[PDB]
Amino acid sequence: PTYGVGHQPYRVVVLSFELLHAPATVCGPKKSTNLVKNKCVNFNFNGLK
Amino acid sequence: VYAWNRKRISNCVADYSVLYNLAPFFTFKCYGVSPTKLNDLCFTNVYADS
Amino acid sequence: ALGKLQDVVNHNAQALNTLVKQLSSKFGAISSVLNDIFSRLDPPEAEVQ
């Protein structure tokens, strides 16, 4: 603690991801709903909005 | 630092709010995604290092 | 014998197909898909990419 700022121990954590090029496992708090057919709609399958 | 740890995170629900809103995390800066866009997208191959 | 007209047809098809192929060029951005770019960036960064 006698050392000034910039010398204190700092805990650092890094998070890695890949984006949409593989079957996703971790998803957000979003809620699903039933699909539709033969209708002009917009969809959010796993992220591909 | 020379013997850092690698961890696997999978099959879990993404709740970055309970980490973003936590007091001690004074630096929340990301590179490939926006800091506030985490909750809107699904992830896999998720790893963390300490 | 009459490949002169087939040349016109082929030139038009190729010229109009390079455009369709062109959309898969990231052009220095993270990806060539608009939705992902808008869904993984803060308003400011998105505009730039």
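All residue numbers given for chain C refer to Swiss-Prot; the residues shown span 944-992 in order.
Per deposition record, electron microscopy, 3.0 Å.
Placed from the backbone N, Cα and C atoms, the Cβ positions cover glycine too.
Swiss-Prot annotations:
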VARIANT   C:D950 to N  In strain: Delta/B.1.617.2, Mu/B.1.621
VARIANT   C:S982 to A  In strain: Alpha/B.1.1.7
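On the backbone, the CA of C:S982 (variant position) and the CA of C:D950 (variant position) stand 44 Å apart.
Within the group of variant positions (C:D950, C:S982), the Cβ with the highest number of other Cβ atoms inside 10 Å belongs to C:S982.
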